[PDB]
Structure formats: structure tokens, C-alpha cells
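> Before I ask anything, let me first share the structure, which is written out below as C-alpha cells.
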Amino acid sequence: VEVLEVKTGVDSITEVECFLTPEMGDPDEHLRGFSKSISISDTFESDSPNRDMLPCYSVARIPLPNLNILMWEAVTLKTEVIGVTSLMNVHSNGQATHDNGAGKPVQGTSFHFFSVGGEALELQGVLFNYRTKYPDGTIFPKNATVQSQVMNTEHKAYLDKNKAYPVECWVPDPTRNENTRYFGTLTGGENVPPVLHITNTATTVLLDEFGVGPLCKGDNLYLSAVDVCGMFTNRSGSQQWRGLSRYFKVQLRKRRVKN
Amino acid sequence: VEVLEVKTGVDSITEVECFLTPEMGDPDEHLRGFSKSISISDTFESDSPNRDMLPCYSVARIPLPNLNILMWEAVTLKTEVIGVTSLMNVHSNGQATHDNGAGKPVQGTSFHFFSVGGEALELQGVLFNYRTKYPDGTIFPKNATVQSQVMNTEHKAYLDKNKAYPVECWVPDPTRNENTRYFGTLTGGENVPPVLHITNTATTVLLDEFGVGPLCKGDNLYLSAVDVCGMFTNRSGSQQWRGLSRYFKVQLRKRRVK
Amino acid sequence: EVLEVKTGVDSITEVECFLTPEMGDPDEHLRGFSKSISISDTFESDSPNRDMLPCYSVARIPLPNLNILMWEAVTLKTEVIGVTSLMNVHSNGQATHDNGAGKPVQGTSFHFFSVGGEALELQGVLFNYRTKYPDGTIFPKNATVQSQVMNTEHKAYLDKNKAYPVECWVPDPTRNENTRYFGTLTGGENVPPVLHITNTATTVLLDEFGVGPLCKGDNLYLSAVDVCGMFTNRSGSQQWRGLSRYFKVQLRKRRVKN
Amino acid sequence: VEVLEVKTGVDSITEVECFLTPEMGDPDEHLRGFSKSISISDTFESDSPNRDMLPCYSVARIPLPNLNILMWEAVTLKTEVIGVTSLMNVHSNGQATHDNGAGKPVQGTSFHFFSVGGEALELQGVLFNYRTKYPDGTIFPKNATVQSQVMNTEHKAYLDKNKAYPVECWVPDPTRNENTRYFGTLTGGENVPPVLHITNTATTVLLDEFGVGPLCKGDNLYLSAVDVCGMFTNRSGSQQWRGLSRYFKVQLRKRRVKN
Amino acid sequence: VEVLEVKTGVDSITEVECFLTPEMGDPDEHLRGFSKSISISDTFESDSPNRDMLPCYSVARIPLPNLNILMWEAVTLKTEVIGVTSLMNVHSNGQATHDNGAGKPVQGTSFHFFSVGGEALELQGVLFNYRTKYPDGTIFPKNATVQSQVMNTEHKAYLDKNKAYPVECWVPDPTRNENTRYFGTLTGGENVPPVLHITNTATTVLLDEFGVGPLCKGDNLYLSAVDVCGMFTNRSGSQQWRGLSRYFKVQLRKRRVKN
């Protein structure tokens, strides 16, 4: 693809605003945005997590105004976590900090990740434990070998399905994603406190070093997200992953391209 | 509504200064700035927080001088939390950290938020637990379903009343607030320590990509805030939200529109 | 009305001094420490003795007398003197654990410094409006429940050393036009002290309009607090430990009218 | 060596992309990416860590296109740790935080290190304890004295062999490496939480203050790495180092050189 | 002294590169770089720390090429801590984290400090406890009074001797050191994790606001360092300061000067 002039004019600019909801497991009809209580396998060879216990990658494919050599180019992203203040509900079935204290807030291992792309995010598989049996209804590395625990190039996938790609198996494939801009932070640890900033005054630019943003094949924008905030501890002491939705505002413009 | 020239002169500039006091619960007439002690429901279904245990958003609507095409445009903000040294009272009915020790100071989950707009801050409701019964005298997401636990578009509101909107079920609506600038931080975890900076040498510019600040409809500036500093632990080991007031200094200039 | 800067001979001056911390000094051997912290059982019975209360430090520095012409503070260099003293973990310290070293000074800290052409101006805010502050100290008077968020009666001048309890007072952001102040409260019980020393860093004291503090009556006001944290003795009791602050201030001569 | 002009033209540039797997010990045929569980010595004299217990430096020598006097010059690096989300597997033979809680995630002492050079990374030896007996199959400071605990200049080597230079015995030698760019953080502490950022938008510049990058002797790129993420605690409470692979992408341009 | 022009020419440039070893106490002939295990006085009046238990400032007077009006002027500094990876030896007489665990790594109170100067570092004395009996063969504030615990102007010295000036009594005197540049962080707390960055791509400029670096009186350069990394806990539970060597590379140039 030869990228050429940006079209000028008011019809040359569009905008995509949406919410991408989390996919944490949802173990009952009252617990959307939570996973199942975590159960620990006794051995590696018996690691067998259920689907309702495994957070997955969120993805939304957004149709843009049809164009046809012109493609929509993603220029600017605005994004934030929606419902940060909900993590102050410290009075609903929380294990106490101590005797007569308030609930433990959501804390621990967090993954905050977001991508904007002209095609599906491209994933590479890395397994904590290759012998883990992943559940029916999820898409995960197949023919896992020991070498899957560090790097196995057989484990390529597209983020082509919502509620399907377990977070713990897949990362953005850094050998691809030319047409995607991705951003991710894992903050590990049992007690790591969530630090969530919100503002409507921060724009991130999506143009590569040559002034070129993601170009939207078949007039589709791809928004992908993960926002595992940490773990909710109930009074029994068992722990659930808790997630929040992510806001996306992408500005786009029309680029001419050849071949 | 198109934005044109900024009126110049010495009669074209105005300044708004004020304090927004925190609204933490005030469970008795000696505990202004504190909440009622947290009680934890045994289940989600039975979660029923009383008003005096629910911190709420602070809001002040300030009349500006009248202009009748001319609107007040907000340009610069100075803000800080007032009384940060108050958190050094570790000698007043606080649980000792160990045998013979000084008092645990205010710590744990904090929310520091401020916003300046030309209209009321626009809110999206999101709930930790959708079956939570919120109390009489508070304004909260109505018709909550399990989708409210992640994203429910029904839950829209304007921060149009003080001591009314509980911090825990409302957040600035990113899909709106085009005529407001907002900034907040949630610092979670039960041990996390307060980090409070203060200076009269720091200025936030309020203008957008296009050099335009909030334009004050009806000649009213709207200041909104939340300064939940953490929890204070009394010798019983029960915990109360403690908040502080926030200072605002806003500089406004005249703008012609339409 | 601020006019031209004078240039040439005797046009420049420097002020270099140290300000000692003011922590309580509870016996002739413990300068720079508070008394051990006693906790009151109730808010009602909170009665901290002067030797348990850290206070604001201040120095009125007299400048070369001028006769329309006044001194203008332009840059600051500052640091905490004797940071390495906090490596003494062998002098009557509660052991971390069995056979271990003494617990270092840690927990709640307040690092503040200001340079002004008049007394730093203070706002009173109280953790607990019922606290009885001791004779010999200057504290918010006629305290009410509203004093726990913002009571405009509590106004004062940092005009005396060892008198203004840190926990009652903050810089008043509605005034202090003729001062630059900077402060950090790092609260928490385990919070580690982080202290940077260098002779390579310079703060600029000029405002947005290129004007620094102007020294009324030819007097520079330096103000400071450096409560580093608490020292735990082998008994478990905790004292505030403070350290001295170094100020270097470059001033120039500014003509002024009316 | 006199560094002259850069050749231009579409064939004057090349790109190196690869993965560097962690060398953590691999104690059995199922635990690639893990160390052997740590065994403490009663005394400094008895300190005798086995090879399967000692994380080593990763190194890849990468042959570039032959030139016959031109040398390849490394200009830009893109790197990230691959599989950061694998550390969310807190349900596989993990010691519980507390009664009913999730597995403890990987946490504790981490070393994150990467270097790009036109020759093997140059190593200085420093020993926590000079009387440690290092194992057959590893290459370590020889003729240790007590001064090896602070600085002994006998302890020089080239990172010229994978799975062999123990990470705790060697460090980049700052008196050499004129022809290498190295970056490393040690975050020690027993409870220290991992912090892993991913993005395809960040580029390191490899040029020195004179606009010259590493020049590749015999047309070879040297990529060195260590990504000890922390330790994994099984249900017995014994602890293994857990390592992850590192992605490199280096842009190189042809430089003319004399002698 | 009037400062005039920089000299130019290949021979107006010189470079000083060297290691500063730590002076932690060296309690026995196997523990270079450790202190003696810490003992706590029952009272202030009885504080009497032994020399093998007190870390001291490190210093090196480096002779420069003899110039006979001309002085060498220090312009740039590269510095790093050497053997940061040595803090991953958690298998050598360390107190376990918990039952079956790896050893506690080095952690707790750290002081990292370095200075480059045209004369000896000037020290101000500050004592935690003015009644402390400092030991024979160390240089300490003398005729100490209670005022010595905050600020006593009597306590002035030159860091003119190695393994002599105990760290806890002395800090750079900020009323002096015009001809030195100093940099120091105290990170206190008992459990504080070491964060140690290494790279050969960072340079510090030693030039003040007027473009003048340290001027080396009598053709001498003064390099001072402290790098107490934290505390080592042996299986006893007793604790020793552990330090590491610091690397210095200083670029100097000739400067004319009058009187």
C-alpha cells in the first residue's frame, strides 16, 4: 500500500465514540464484570480453569462510513476507565481489613491494555504452564509444548471474537500489528493498589514515525481492551477478578492509497 | 455556536476564588468532614448503605458579572486541598499501629477529583454491585440492572445538587462534558498513603486543542470536587472516610460567540 | 506598580542560612525530637502538650537597608541538612525483628519551605475541633465543627518561631501573593523517607509576570517544616524527628511606586 | 577505526527481528522458564548453587548480510518482554495469599536487562560472597578473593555463550562496551511487584553523542538480555525464579569505515 | 580567582575513569563490603557503635597531568553502581522469607551519593544522637552538644581521608562546596527495595549556570561516593549493611584562570 494525500473537507473527517465492556467470566446473572472465585490446582498437570474463572480480551469491530483507494486513517485516541469510583464500594460482602474495619477494596494483579487498529489485533501465545487444560468456548494455544512457557511461534491468533481469548494465554504479537497501535501495563503482586487517572484533556496520537495512523481495511475500526482492575475479596476470603469498561474516542480522516 | 474574538481591555478579565467543603457523611454534629463508621453487608442482596456512610460530590455554581453574544470563558485554574497538615493529628482516639505506638493516620482508598465547567458536570452511573439499595435523600442510578455493574446508558445525570450524588455510583461521563475540563485520581488499596502536594506557583491552563476554555452559560461557573483522603481508624478499629476542602482560583475573560 | 530592575554596583545580594526544626525538645538531650505520642481515648479529651507538637519554623532576615527601591527574591536553593543521620539504627531502636537492626525513622512526614517579602499567611484547619492546644502555642481560636473543613475566622501570620503547631495551620491560598510556598505531606505509618541532596538545583521565585517576592521593610521571610517521620524506641513509643533546612536566596534591586 | 559517511538507497538499510528466551535453569522437561526451587546454604563457605538453580544471561549472535569497507550500524531498538499476561495464572499449584484466596503471583527481586552491540557484551565480575562454589557448565569469576565482593579487575569476560554466564556473578563492564548500548534495572525486595509495559510505539535511539551507533564486526549483531520477572511460590512454599522471553527489532544502516 | 577561556586542541582534553570501593566496616577477612551485624544500644547515653559496624564515605584524590594559570575543569560525569546483580545471591546464609522460601534479598535503608570536585568534599556534621561515642580511627563531630542533633556550625571538615568519615555523622556542607557538584538520595524505611539502574548512555554535565565545571587545584580531582544498598539478613536474623563499588568516568579540559 502506497499512502498518499489526506483528503480535506468536512466530509473527510469522522469520529467513533464507544464503551468496551469487560469480559471477566460472569459466573452468575448478578455478577457481570466479575469472574468465578479462583480455585488453585494441586499440581501443574491438573491445572484446569473453567471459562467463568478466566478473564478474556474485549474487542469491538466498528463499521465506518462506506468509501468505495480511499481508507479511513485513525489519527487520535482519547480513552479512560469508566466507573473508577465504584472501587470505593467497601461495604458490600467484603472481608474486613481487620476487626471492625471496612472491606478490602479491589487490589492485586491488574492488566490495563488498549489497542486501535485497521484490522484485528494480532496475538502470540505464552503459557505460564503449558499443561494447563483451557476450557471449551475459549480460543487458546493448541499443541502446547514446554517451549510454549517462554516462546513457541506456532501460537499465532487474531483477536477476531469477543469473550473468547483468555488474557493469560495471549499478548499482542510484536512481530506484527504494523496496522495497530497497542498500549499495555501488567502491575503484578497480591496487594498492589489500583491507580486510575480520568480526564477529558489527554489525547494520544496514533500516527507512526512517518505521519501515518492505522488504515481501516473494509471500512472497519478495531478497538481492543482489557481492564482487570485486581481482585475482589468476599467475606469467605475467596477472590474474584473485577473489571471495568473502557471509553474510546477515535478521530479519523480519509487517506488516498494505491494498489 | 461559533466562537469569535476575545474582548480586550481591563474590564474584560474576572477572577473567581472559593472553597468547596467536602460532603463525607457528617454522622453527628462534631464530625463534619468524617463519614459514619463503615458497616459491611453480609451479602450483595442486603447491601444498604445509610446516607451518613456515603461520601458525595461537592459542587458550587458561582454567579459571574452579567453580559447582556458575550460569554465568560474560563482560562486558568489554581487548586489545592486545604488543611493537609490536619492529617498529622495521630494523637486523637486513633488505633495504635503497635503496642505503645502513635495513632494510625488517615490512609487507604483515596479519590481526588476537580472540574471547572460553563455548566453542571455530566455524570455516567456505574455500580460496584447493582442490587445495592441507595438511601433516601441521595440521587443515584435508577432502574439498575446487572449491566449497571459494567456499563448502562440509562444512568445519566447532571451534578446539579450538593451533598446528593454519592461518589461510589457516579463518574464524569466521557461521552459529554465538552464544555467542562475534569481531572481525578482513584488511589486504591487499604494501606496506600496520602501524597498531598501544595503550592501557589502551579497553574492549569483550561483551553482545548482550539484555544477555547469552558464558556459559562447563564453567566454561571461550575466547580465540582471530591477529596476523599483515605480512612481514619478509631481505637475500636472501625473506619471513617475523612475528606478536606479544595481551593479554586479561576481566571475568566470575555469571548464573543454566534 | 513594579518598575525597572537596577543594575551595576551593590545591585545584587545573597542570603544563606539554616532553619532548625521545632519538634518539641522534651528534655535538654532531645533537641529535634518530639515527646512520645500519647493518644486520647476520645475526640473530646484530645489535649496534646506543647512538647508533643511540631511547629512551623521561621526567620525574618534583615537585608541591606535601601531608601521606591525594594529587594526582590529571584532564585532559591534549598535542602534538608543531615539526611544521613537517619542511618543510626543502633541507638535505642525497636528491632525490626529478633536480632535485627533498629527501625529507621519512618511514617507521616511534612516537607515545606517558603520565601516571602512578608510573613507567610496561614489558614487554620483542625482534624478535631475539640482538641485542647497547649499554652505557649498559637492555634485556631473559637474553633467550631466547621473548623474541621474550613472556618474563615482562623487567619494568622507565621510571625513567631516554636509557636504555630504544624497540625493546625496551612498556607492560606486566598493570600500569600508576596510569598512562594511548596510543601508535601506523605502520610502513612510505614511510609519510607525519600530525601534528595544536591547543590546543582535552583528554584525560580518569579511569577507569570517576571516578579518575585518584594521585601517590605527590607526583610526576607524564610519558613520551613521538615518532620522526617517518627523514631520508634525499644519501648514502642514514637517521637517526631525533624532536621534543619538550608536556604540560599539571590535578591536584586527593583524600583516600585506608591 | 575512522567512521565516515552513511550509504543511502533502498538497499542501504536492513532490519533484525527476533526473540531471546530466558535461561532460568529449566530444572526438568516441564519447567522451561523456571529455576530449581531455591536452597539456602547454612554458611557462606557452604554456598554451592547448582546449575539448574542459577539464572544466566541470554545471548544471540545474529549474522547480517555480508558486505566486504562498510559495516552495519545499529540505529534504533524496539524491545518488550513477551508474555507479561502469563503472570495472571494464579490458579496453578500456587500458595494461597490467605485461607480461600487466589495463588500468590510472581513477585520479589527482578532484573530486566537488554543490550545491542557490534560485538559480545563486556562483563565485569562481582560476587555477593567470594567463596561461593559455582557449578560445572557455568562460566564464572575464577581466582576469587575477598576483594571480588567489591571490585577485582581480574574478573573480565565476553558474553559469548548462552545458558552459561550466571546473572549474579557478572555485570556490564563500564570501562569497556564502547561498541554496545546496555540498559538494566535491578528491583530487589521480597514482595516487590512486577511492572511490565508493552507498546509498539516506543523506539530507543542507539546513536552516541557523535551520531554513531554500534558497528557490527564480522557482520554480526549481538543481542543480550535478562528478564527474571520475580519468583513463583508453589503450594509447598518453595520458590523458583520465573523468566520471560524478550523481543528485539533493530534498524541497521550501512556505514563506511577505515581500518 | 577570575575564570577566562577554555583551551582547544587534541591535548587540551583528558579523561579519568576509576572504581571507588565501599567502606562498610569489613568485620572479618571474608566480608569485604559488609559491615559488622548491627547492635542496638539500650539507651542514647550508651550508643557506642564500633568502627567495623559504621559505613564511611569513600574518597579518591586522582592526580591529573601536570600543567604549570591553567587548571583542569571537570565537564561531564558518567557513574554507575558495579555488581547490582550480586543482590540476586539469595541462597547464601539468608533468613528465609517464609517456610521453604528463598532468602530475603538486601533491602531497607539505602544512601546512594557521588560527588566530583576540584578540592575535597566539604562536610557539615549532624548527629542523630549527640551522646553517641564514635570509635577510635574514625573522624566525627567533636565537642558535640544537643544542638549538634539539628545544626552545630562547629562541625566542619574536608573529606580528605578514606574509610574515616562515618556516613551517619556527615553530609555535604551546602554553605560551601562551590568547587564541587554533589548528588545524593537517602531512601529510608526498614523493608525499602533497592532500585538500581545501569546504562552506558547517561551523562551528567558538571557545568554550573555560568558554564564553569569544577577547577582542580594542584592538578588533583576528588571523587567521593557512598552506596549503602541496604541490609543483609543472615539466618540468625542479625543484619549487616552491604555496599557496592561505584564507577566514575570524568571528561576534563584546560581552562585559563588568573591570581
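Residues displayed in chain B correspond, in order, to Swiss-Prot positions 25-92, 100-289.
Looks like X-ray crystallography, 2.8 Å, at least that's what the header says.
Just so it is clear, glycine is given a Cβ too, placed from its N, Cα and C backbone atoms.
What Swiss-Prot shows for this protein is this:
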type	residues	note
VARIANT	B:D66 to H	In strain: Isolate MAD11-BR
VARIANT	B:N74 to S	In strain: Isolate NY-1B, Isolate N1 and Isolate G3
VARIANT	B:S117 to T	In strain: Isolate YI, Isolate TKY-2A, Isolate MAD8-BR, Isolate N4, Isolate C1, Isolate CY, Isolate MY, Isolate AIC-1A and Isolate Tokyo-1
VARIANT	B:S269 to F	In strain: Isolate MAD8-BR
> Based on Cβ atoms within 10 Å, give me the single least packed residue among the variant positions B:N74, B:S117, B:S269.
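Lowest Cβ count within 10 Å among the variant positions (B:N74, B:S117, B:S269) is B:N74.
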> Given the variant positions B:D66, B:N74, B:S269, state which is nearest to B:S117 (variant position) when distance is taken between Cα atoms.
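Nearest listed residue in space: B:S269.
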> What's the CA-CA gap between B:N74 (variant position) and B:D66 (variant position) in angstrom, rounded?
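Cα-Cα distance, B:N74 (variant position) to B:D66 (variant position): 15 Å.
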> Using Cβ atoms and a cut-off of under 8 Å, determine which of the variant positions B:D66, B:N74, B:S117, B:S269 neighbour chain C, and list them by sequence position, or give 'none'.
B:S117
> In whole Å, note down how far the CA of B:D66 (variant position) lies from the CA of B:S269 (variant position).
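Each residue's Cα considered, B:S269 (variant position) and B:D66 (variant position) end up 16 Å apart.
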> Inside 10 Å of the Cβ of B:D66 (variant position), count up the other Cβ atoms and send me the figure.
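B:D66 (variant position) is surrounded by 10 other Cβ atoms within 10 Å.
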> Hey, does DSSP put B:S117 (variant position) in a helix, a strand, or just coil?
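In the DSSP reduction, B:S117 (variant position) maps to helix.
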> Helix, strand or coil: which one is B:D66 (variant position) in, per DSSP?
coil
